[PDB]
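In what follows, a structure is listed as structure tokens, so that the remarks can point back to it.
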Amino acid sequence: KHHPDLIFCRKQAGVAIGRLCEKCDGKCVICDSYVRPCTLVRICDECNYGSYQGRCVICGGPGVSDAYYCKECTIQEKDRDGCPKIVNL
Amino acid sequence: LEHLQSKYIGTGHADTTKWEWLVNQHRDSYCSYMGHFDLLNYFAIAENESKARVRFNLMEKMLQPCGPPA
Amino acid sequence: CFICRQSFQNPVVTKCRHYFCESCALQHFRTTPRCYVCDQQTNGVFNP
Amino acid sequence: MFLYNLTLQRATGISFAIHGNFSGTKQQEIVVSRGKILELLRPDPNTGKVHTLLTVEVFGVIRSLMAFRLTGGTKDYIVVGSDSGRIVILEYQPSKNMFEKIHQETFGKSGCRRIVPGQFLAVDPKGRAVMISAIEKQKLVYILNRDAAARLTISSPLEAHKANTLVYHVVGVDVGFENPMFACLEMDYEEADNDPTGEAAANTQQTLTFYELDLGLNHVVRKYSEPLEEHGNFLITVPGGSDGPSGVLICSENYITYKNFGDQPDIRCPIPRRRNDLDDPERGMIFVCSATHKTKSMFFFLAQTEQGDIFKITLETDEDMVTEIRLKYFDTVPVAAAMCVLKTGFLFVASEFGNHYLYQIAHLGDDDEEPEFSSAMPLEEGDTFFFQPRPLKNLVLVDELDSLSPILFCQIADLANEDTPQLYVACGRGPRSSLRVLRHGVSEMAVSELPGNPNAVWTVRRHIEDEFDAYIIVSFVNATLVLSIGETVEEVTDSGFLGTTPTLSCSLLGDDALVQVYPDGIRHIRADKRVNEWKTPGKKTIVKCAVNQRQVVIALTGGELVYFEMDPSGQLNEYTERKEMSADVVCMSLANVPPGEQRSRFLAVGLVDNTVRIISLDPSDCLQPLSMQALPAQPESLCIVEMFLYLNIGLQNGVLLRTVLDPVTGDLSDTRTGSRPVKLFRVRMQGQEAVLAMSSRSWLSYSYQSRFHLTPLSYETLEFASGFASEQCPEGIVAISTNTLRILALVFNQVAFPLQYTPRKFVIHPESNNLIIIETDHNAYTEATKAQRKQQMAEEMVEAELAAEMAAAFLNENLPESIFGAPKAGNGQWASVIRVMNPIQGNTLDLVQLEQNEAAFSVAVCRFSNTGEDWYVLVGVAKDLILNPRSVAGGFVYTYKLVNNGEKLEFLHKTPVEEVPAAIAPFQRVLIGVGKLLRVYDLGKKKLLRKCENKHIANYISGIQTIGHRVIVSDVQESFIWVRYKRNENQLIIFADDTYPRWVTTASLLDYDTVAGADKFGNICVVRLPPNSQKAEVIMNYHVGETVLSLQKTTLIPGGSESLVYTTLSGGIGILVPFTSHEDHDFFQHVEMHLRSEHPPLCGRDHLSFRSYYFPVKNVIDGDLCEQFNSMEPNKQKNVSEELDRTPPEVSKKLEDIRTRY
Ligand SMILES: [Zn+2]
Ligand SMILES: [Zn+2]
Ligand SMILES: [Zn+2]
């Protein structure tokens, strides 16, 4: 369900909280699964602060729900990898 | 690949030298011996050595891993 | 004392799910390691 | 199978130490972290003994731990950056005695890698930012300010990842209310790799970069950069503002350069060496441990040199530049890993080996009997002020808590007469080395016995004001004895209860008139033996005594209880109100009266007609038995104790019935416990009341908060049970046997016998059965080398006057190891001392010395292979024993005759070899493994004749366990390789190979094909061989979190399960029990699955990460996590019981069964 392009930031996560839209709600932010969503998503930057306020960290809809890492990704601890909010390049 | 992964410790390719990989492995081993509390205690209580002297020896061995390069 | 069908006072149940009195549980624990239910492993439980 | 592993002994060596106002008040909490566990003490410093306020396990190793307080924050929050990326900042609340996590900042992947930040973590002095940095190329500064509710106003961290900039030491400088700064000793290691000849590697120099972080700009830039040619081993920062200059003192070899970021002078304070120091001058005096003890205005600096003497330093900077730091050796200090000097008589020095010292300040800290080396003090640029080992005049070490770390050798056996086996852990370095033999029994901290075996031993004190039992009346029918409860209980004639006749009860019930139930009746007995003995109800002796604060019901046969009521003078006078029970009262007790109550609400006596009669002890309602706790069997005692209250009748059979001790009659519920009569009375254990069902299985119905639960205790066997209160513990359960009292903590006595060198290998003689241990202090000056160097220094400095007398004083008395640090140097020099301590006495009955460059690698005193059953000891001494790099002369295997059946280490001869024979065992001949060469030689006293030598091993032979024509040997590469050593065929062929690469440092044969290995990374792996170049399958694997020194698959506890006892170098000892019960293993797995969700680990690395940090975990059950689930809260315990589909009391009973299964 992923793409070879569209890297997000690869920048270390801070206090700006991730946020999911309805069009891709419930999926994981990394492997897009639905099994035990464990860890809150932090998006490291002005990915939340400013123009993209309350927006999707995935495709681009109106962000309504807190984005979660799943327990399968936090088994290898992919939650510390950084910002998953997509910046188009 | 990724730019941050290239900036991360452990980036290597087929063009990476064996001596450079061994130097990076020795630097990572010195960093792991500095970080581990049990391994540093085992390295310090082996002889009549101080903890600050062992830390200075580890800081010297970090540069000594790149000390005699190719 | 379900076999005797007497009055019930200070109830206590053994480990083999046999409901009796407290003194009846003491008498069962002093008598046998098994209870009177199905001779299961009551282990002399004279407990409340 | 699955291994329900539980650590019986915690690790004693503190991996780190912090201190401050972490208790939220003026109580300076100091937390010593022993790795995965941290104990914080915030007790009274005037007590003199360390008392830990809290203990926390995080299931992870802290890469850098600190404790800092915010601006206005009275509670110092602890910030721990562990191996995992979750750096946990937690404010410690001492009301719950726990650290509530204000934040858990995520940084990166697990482990303290080269680029994983958090290896060096510090905070600003205003509590505004925290910097966590890696070894190199990674640094972060999180802006964590104070919120509106004084909460963690954390921010995203500014990154200071400078490429190949290794930070030797980083410290947050005190900038006050302005923009803070942090000074790091950055070293550009990129030029080292750029220069292929190493010219820039040699020309590289450190630079203290003080980077200032403008908080208004929210950006950190390198403000100051002071380069130093000498590398910074450690640095101590002078506190700026009103506490002194804003400078830092970078330490080097006899040079502490104090300088500030600005126009300040680089004051190079010389470290004051000892007057005629016997140590070599290669060991430069550097600040190994530094602590700035600050007053209201100024601050002194206590530093330890390479010798380690405590040197207090003043500061005559005069607020312009660093000028003078009067470093005078105030006291000689022992071998300490760290030292922190707080206020109000607190100075905690954590020892690497020996006893960690907590000190109380006596003088002002400048009381130096040695010379003073100021920074403004001139010298000849070759030495400093000759500050010899001074007396401890500045402060006195009020506590010396002995630590088992570094526990090198171990020998656990039940040879000594004790309630538990004595485990002798040989530990320590050089002359500061000892073997601590600990025997438990199960809190055997002190040994004390009552005088004889009297009828009753109760505190018939002088009055009610005598809280300590100055005269406990151990009164029998023949006579009476007075015992002092200070763990010095004996017999004396100061009881005063008139116990010449049979005194059944004797206790200070009145204000000064002790109630004594005796054959005369009820006696009011004073501090002296003035017993006004009123008659009881009837002419019989006092069988039962329900003694209260006002009315004591003395019950004779027939249940007739005369009420000795309190008169206006405080004496007990027998009133005319007496009531008879159903039968003869065996024993009685009265519940405690309230503050407004005139007497006891319920005094109950246990009659022989299976009942306990409880009456109101007030004079308006006396002799009226209302509550009837009807016993299920024939009652042997009664106990009517608070927590409404419970009145119980305990029987000779297995049922004790408790009802409500009140004016209303309760329901007599009969609970169960050894075929002995019960002696339920008032007892004290952990602040909760209990009624003792006296039996061979001594159970206690603990009535903690109106709920009586009866179970036994984990003490030694006995026949009766009572309370215990002495100098060892305030409240415990004394399982009273025949002239014996098994202690139950409802602690092991350790004696440390010293050794000459650092302990290497503890072995036992075959004939003597005595501990002929070998101690090897390698890479240091020996005893003979130290004596030769002292004589050489005497001959050198005798050439002069008073210098010859100083030379003789330097020869006679150098810096001692326990006083001012051991003077020792050299690389190939090595002390070897074989000390044969006796099987009972820790003193050495024999001493054997080796060469001054020879280290005793192994100790093996057993029967010789070439000779008969006589004990011939093979002692391997590696001459020129230098660790780094690989330098050794050769291994001399001295064959010793071991005279007096091993009690005299008489060396017969020696056999030399070029390599080091670290392993010497008997093999059907003797297998001696000299590195990769193992030879089967005859074990002769004169010389060895080798027959078959195999040099096909990979690296070395760490240790080989033989199970009969097969020996599994550990190596530096392979964890265990099994070679079928066919000594009948005179050959060795490797029947089993190894696939898992591990530097296994221990061996244990669980079966004929099971071999255990404790790797260098601290992982215990048990591998069973396959049935019938093939490896053995690792059946069990776990990571203990510390490097385990030794392991042995044996039943360590008395009876129980055949577990595996593992001893680590940090002082930890654990037992891994192979649980063959699959249902109990599944219940423990479900409890662990509930507990991993209910209780998260504080380090950020989980229990799975802690057990599988190096290699993956298998066949292990976490009894430590089971103990944490038992230590969880009440609502979390109810949720965990719902998750495990059971009860919390049932889970606690299962945990107690797992503890009793051993
Ligand atoms: Zn996922
Ligand atoms: Zn979306
Ligand atoms: Zn981002």
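The residues of chain A that appear here are 3-91 by Swiss-Prot count, in order.
Header says: electron microscopy, 5.9 Å.
A Cβ is built for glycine as well, from the same backbone N, Cα and C atoms used for every other residue.
Here Swiss-Prot flags A:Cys11, A:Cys46, A:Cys49, A:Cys85 as Zn(2+) 1 binding site. Annotation for A:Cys85 (Zn(2+) 1 binding site): same-chain Cβ neighbours under 8 Å, separated by at least 6 residues, are A:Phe10, A:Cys11, A:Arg12, A:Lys13, A:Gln14, A:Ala15, A:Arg44, A:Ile45, A:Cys46, A:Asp47, A:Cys49. In the three-state DSSP assignment, the secondary structure recorded for A:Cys85 (Zn(2+) 1 binding site) is coil.
In sequence order, A:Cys23, A:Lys25, A:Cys26, A:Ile88 are the residues near A:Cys61 (Zn(2+) 2 binding site), counting only same-chain partners six or more apart with C-beta under 8 A. A coil conformation is recorded for A:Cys61 (Zn(2+) 2 binding site) in the three-state DSSP classification, outside any helix or strand. As annotated by Swiss-Prot, Zn(2+) 2 binding site applies to A:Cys23, A:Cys26, A:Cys58, A:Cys61.
Summarising the annotation, Swiss-Prot assigns Zn(2+) 3 binding site to A:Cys30, A:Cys33, A:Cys72, A:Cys75. Within 10 Å of the Cβ of A:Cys30 (Zn(2+) 3 binding site) there are 23 other Cβ atoms, across all protein chains.
In sequence order, A:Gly28, A:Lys29, A:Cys30, A:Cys72 are the residues near A:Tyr36 (mutagenesis position), counting only same-chain partners six or more apart with C-beta under 8 A. A:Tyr36 to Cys appears in Swiss-Prot as a published mutagenesis result, with the remark: No apparent effect on cell growth, localization of SF3B1 protein or formation of nuclear speckles. Alters the structure of the presumed branchpoint (BP) adenosine binding pocket within the splicing factor SF3B complex which may lead to decreased binding affinity and thus affect pre-mRNA splicing.
Among the mutagenesis entries in Swiss-Prot is A:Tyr36 to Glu, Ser or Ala, noted as: Alters the structure of the presumed branchpoint (BP) adenosine binding pocket within the splicing factor SF3B complex which may lead to decreased binding affinity and thus affect pre-mRNA splicing.
Among the binding-site residues A:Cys11, A:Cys23, A:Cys26, A:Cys46, A:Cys61, A:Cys75, the ones whose Cβ sits under 8 Å from a Cβ of chain D are, in sequence order, A:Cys46.
Checking the recorded positions A:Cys33, A:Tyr36, A:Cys58, A:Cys61 against ligand 2, the ones whose Cβ sits under 6 Å from it are A:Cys58, A:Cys61. Its Cβ taken as reference, A:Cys72 (Zn(2+) 3 binding site) is surrounded by 22 other Cβ atoms within 10 Å in the chains shown. Between the CA atoms of A:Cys58 (Zn(2+) 2 binding site) and A:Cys75 (Zn(2+) 3 binding site) there is a gap of 20 Å.
Counting every protein chain shown, 17 other Cβ atoms lie within 10 Å of the Cβ of A:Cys11 (Zn(2+) 1 binding site). Filtering A:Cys26, A:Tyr36, A:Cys46, A:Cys49, A:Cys58 by Cβ distance to ligand 3 (under 6 A) retains the following recorded positions: A:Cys46, A:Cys49.
Selection of the binding-site residues A:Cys26, A:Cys30, A:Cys49, A:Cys72 by a Cβ distance under 6 Å from ligand 1 yields, in sequence order, A:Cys30, A:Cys72. Surrounding the centroid of the Cβ atoms of A:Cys11, A:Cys46, A:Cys49, A:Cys85, where the record places Zn(2+) 1, the chain contributes additional residues within 8 Å, namely A:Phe10, A:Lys13, A:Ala15, A:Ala18, A:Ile45, A:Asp47, A:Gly84, A:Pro86, A:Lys87, A:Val89. Cβ neighbour counts within 10 Å, taken over all protein chains shown, single out A:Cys49 as the most crowded of the binding-site residues A:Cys26, A:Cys33, A:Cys46, A:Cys49, A:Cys75. In this structure, the binding-site residues under consideration are A:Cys23, A:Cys58, and the one with the smallest number of other Cβ atoms within 10 Å of its Cβ is A:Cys23. Annotation note: A:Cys75 (Zn(2+) 3 binding site) sits in a helical segment as assigned by DSSP. Same-chain residues that are not part of A:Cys23, A:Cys26, A:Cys58, A:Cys61 yet have a Cβ within 8 Å of the Cβ center of the Zn(2+) 2 site turn out to be A:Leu22, A:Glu24, A:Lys25, A:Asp27, A:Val59, A:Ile60, A:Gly62, A:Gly63, A:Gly65.
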